[PDB]
Amino acid sequence: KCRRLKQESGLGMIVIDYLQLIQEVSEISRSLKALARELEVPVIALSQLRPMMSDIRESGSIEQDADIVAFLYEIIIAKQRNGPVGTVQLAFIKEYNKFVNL
Amino acid sequence: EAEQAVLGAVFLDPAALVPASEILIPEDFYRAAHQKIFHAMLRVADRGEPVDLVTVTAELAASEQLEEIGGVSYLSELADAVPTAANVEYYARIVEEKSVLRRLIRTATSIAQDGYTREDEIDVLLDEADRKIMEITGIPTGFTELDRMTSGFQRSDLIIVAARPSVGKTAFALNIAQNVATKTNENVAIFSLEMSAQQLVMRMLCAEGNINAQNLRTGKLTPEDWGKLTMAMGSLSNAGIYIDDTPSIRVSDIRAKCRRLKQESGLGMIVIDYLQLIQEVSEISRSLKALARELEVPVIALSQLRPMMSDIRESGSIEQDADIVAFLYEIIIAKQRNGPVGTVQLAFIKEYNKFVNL
Amino acid sequence: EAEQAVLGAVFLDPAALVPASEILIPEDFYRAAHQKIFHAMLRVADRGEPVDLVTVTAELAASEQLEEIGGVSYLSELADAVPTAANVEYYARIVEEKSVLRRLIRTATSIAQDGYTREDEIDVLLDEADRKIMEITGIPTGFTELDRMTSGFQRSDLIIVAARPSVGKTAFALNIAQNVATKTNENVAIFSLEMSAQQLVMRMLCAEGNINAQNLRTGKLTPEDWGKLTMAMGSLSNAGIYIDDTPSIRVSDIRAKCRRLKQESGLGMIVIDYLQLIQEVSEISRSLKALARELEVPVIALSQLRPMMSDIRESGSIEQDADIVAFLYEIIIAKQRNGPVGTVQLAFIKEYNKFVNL
Amino acid sequence: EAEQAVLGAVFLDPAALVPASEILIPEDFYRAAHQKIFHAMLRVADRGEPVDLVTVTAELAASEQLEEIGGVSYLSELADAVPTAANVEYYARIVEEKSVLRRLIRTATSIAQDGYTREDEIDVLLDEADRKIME
Amino acid sequence: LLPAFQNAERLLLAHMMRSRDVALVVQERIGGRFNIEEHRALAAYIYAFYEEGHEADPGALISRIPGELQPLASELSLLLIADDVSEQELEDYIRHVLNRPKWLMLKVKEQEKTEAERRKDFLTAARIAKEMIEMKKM
């Protein structure tokens, strides 16, 4: 579905709602990386598990396919290959359901 | 065919005879003509004098089975037919095996044949049934006294360094790679199957400018850390390190990438990150040895398992292919062909992630 | 004919069935007909009910082989023919014998037939060829108060020494082997499946000349160490130790090698390094006991697992084959057939790697 | 043709086997006879021992396909026929490719064949058609 | 299936016919000196060719080339080759061709071994044979 859209309109992002709910997961992680690569577009997989690495890792690879692993807690960018690793902090409204700058 | 090979190889080396005779007596040979030759071959060795085409054709003639074999024609046939005598032993083993098989069959058939003619016995029949059936050079390492036992690291040798998880096997290989790159003028190739390419770099940036408690990881540094990385970055900048972190790669690809780098820039070391993780292992070990020999470059394969030999052996060959097998514990060089076997002791810092001299 | 006698005599006594069944199973009978009968005969006995003409004819009928034998006519033929039931047992022995002969032939013919179809194996063929065909006293220990409870180590006993990893079971068996070699005049055979044959040697060189902190491993020695190895080497240079570090070997090869050594030089002890590592274990235990029995030599089989009996027992028999079961913890002789059972206490050096008296 | 070259060059070098087996498994060879040889070839290398005319003819005979190939005659033909062992790898690449093409053909033919017998599936048909074409 | 040297002779032609840069190297090293008549005459035709300053391609060669050479020189230009002969490839082929007269040789002393054997001069035939092993080792 993402492939067809690219050629007809454009495409810049794929935001998949949660991976643990797609239909072993290490074989899906592998495919989503290849999907990002083939389409030259950032794929944003959402995942379900403090937090830290071994919370998701113990449930299907992912760790070595995803080149950037974000955590919501604070936005913890615990792994990225562009460069830095640390905590970015965001505010959250609720009533409006927004995440906002600081 | 295997039989002809042994005989033929003797007329060639003929120090081929020594291992041939360790393994075979004449009777192991199915053909009599071969029995007669191999016996005469030995009968000559028992002086004397030595053993060559002429001298054997002579002994055969003297005990008059020369034409009872082939002529000299068949002796020349054996000779002129076999290309190589680096097998023999062999060859020897093959014939030895098939001899044993004949001996099984004979003593087994003799039991059945004997099953109808006694009867009578049962107990002699059954007992004489078990009774019958039971019959510095080199490439400097950086580390002073490692160099001495080894003299390098040298070209065409596969070096396998094994250690249990988190003893420092990677951190040890890295420091070799690094010393070779920064101190000599010789390109090193690193395949880091496990850890990412850039997570590897810091681990050898740290190892240099003696950087890190402060820490590179946890964001901010001191004016001492900064003014340090700069020189460390600078000194490692001109080094000859090439890193490949490709997830998990087949041998043919390690070999292909290394082959291309040799002709374009130089090469002096291949340091593959862990074997057990490349993609049975006995077939890989073989291929790494051959890789080292082709490229006239020492290949450093890291491996995962006290320690001692049978810790890795029980998981894929390696033992007979690797010509130097190091253990991290103390660096135990448990096998090497250059010469010595023993323990060289290194210090290890941690904070800086360095292995250092003593 | 003897087959008909047994069957017959059962119809007669018919307490005749009991000795018949102690010596025969249905399969021992050559004719199927009798197999069927003898089985039915037993199957009626497993109530029941008892066993006689009508009651068997009725079991045969039930499982519908009545007419597949004779009729009742053949059962009666058997019944009326037999003049007495004081033989049976017999008769039984005759049929049992001729049964064994058919099995002999079968398993022997299966070997020849198997000789051509493998080739390929030789070693599997030669092993499943024995397997198929098979179907103070003493010697002093060196250690004063181990000798007393045991009086040896004596000839035809299998001694199993068990202990958790790194308690010292190897270092214990090695000192036994050493004392027996250096102090008596009796050849010892060691199989060191795990550790190499030369990493074994310094472990008993250290054990003697009280050598090593300095250390043999870590290169250089003091004049006291040198002047020490020289006698340690010297003293151990005349001992009757034989080693075989062959990676991991099958029983038949321990047995074959030990056999050849007995006739050519002597032999007094077989010290196998660990059992769990030889190549179900109940079937090996069995073979080790027989080995000891055949060679009139104490076999010391080391084992891997507080301790007590059920720690090893749960993993392959052993218990009923070994006649003395030692534990290293304290040396706990938990089972022995010579006499006493209790705890002997030994000191352990470490630096020198010795077990010593007290 | 390329097939005979690889086999031949092994008998010749026979360090030729290392790169040939890095690129080919027995199944890459179209002719059975060659499959059997190359397998034997490897099965001998798995000790061992090394690999050459007699040692291989011996493995073939042991597992009884010696005369199921050529004889020793076809082994010797291959050995004597090959002039050099600096290609092999090759040769290997060619055989590897024609292997790839056959596998394409097969899995593709399998889809077409499968097109008439399901119908039924469409979606299993179209999914196990990428799954099959991606391998 | 064809013996080695012959395939080497063959393949060498296939290459020089296709690349006149190779043909220059073959000329200083091999005459020929090629071992088969057909291969000699062709070699001659190949060598000349470019000494006419001639560009290079078989479409030009196979058109040259008496006509009794053509059914052979045609089926060599179609053989099977990567265009690019490895450094050693050439040295391996050339070695075969060049040391062929040497094999064709030892069958001369071969006929002297068997003749000595027939007059029962056993130990002399052995010496000849032990000599052949030496030449064969080369």
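Residue numbering in chain A adheres to Swiss-Prot, whereby the residues present occupy positions 304-326, 338-363, 374-397, 413-441 in order.
Looking at the header, which is where the method is noted, we find X-ray crystallography, 4.0 Å.
Yeah, the Cβs are placed from backbone N, Cα and C, and that goes for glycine too.
Listed features, source Swiss-Prot:
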| type | residues | note |
| --- | --- | --- |
| MUTAGEN | A:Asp320 to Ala or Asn | Loss of helicase and ATPase activity, still interacts with DnaG, 4- to 15-fold decreased ssDNA-binding |
| MUTAGEN | A:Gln362 to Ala | Partial loss of helicase and ATPase activities, ATPase and helicase partially activated by DnaG primase, wild-type ss- and dsDNA binding |
| MUTAGEN | A:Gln362 to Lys | Partial loss of helicase and ATPase activities, still forms homohexamers, ATPase and helicase not activated by DnaG primase, still interacts with DnaG, binds ss- and dsDNA in absence of nucleotide and less well in presence of nucleotide |
| BINDING | A:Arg381, A:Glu382, A:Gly384 | ssDNA binding site |
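Locations of recorded Swiss-Prot features on the structure.
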residue: A:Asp320; record: mutagenesis position; Cβ neighbours (10 Å): 9
residue: A:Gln362; record: mutagenesis position; Cβ neighbours (10 Å): 10
residue: A:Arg381; record: ssDNA binding site; Cβ neighbours (10 Å): 13
residue: A:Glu382; record: ssDNA binding site; Cβ neighbours (10 Å): 8
residue: A:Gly384; record: ssDNA binding site; Cβ neighbours (10 Å): 16
Any further residue of that chain within 8 Å (Cβ to the Cβ centroid of A:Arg381, A:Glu382, A:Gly384) of the recorded ssDNA site: A:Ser378, A:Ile380, A:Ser383, A:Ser385, A:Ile386, A:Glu387
Integer Å distance between the CA atoms belonging to A:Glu382 (ssDNA binding site) and A:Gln362 (mutagenesis position): 12
Pairwise CA distance, A:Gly384 (ssDNA binding site) versus A:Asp320 (mutagenesis position), rounded so that it is a whole Å: 17
Reduced DSSP assignment, A:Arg381 (ssDNA binding site): helix
Inter-residue Cα distance where the pair is A:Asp320 (mutagenesis position) and A:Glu382 (ssDNA binding site), in Å: 20
A:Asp320 (mutagenesis position) and A:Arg381 (ssDNA binding site), Cα-Cα, nearest whole angstrom: 18
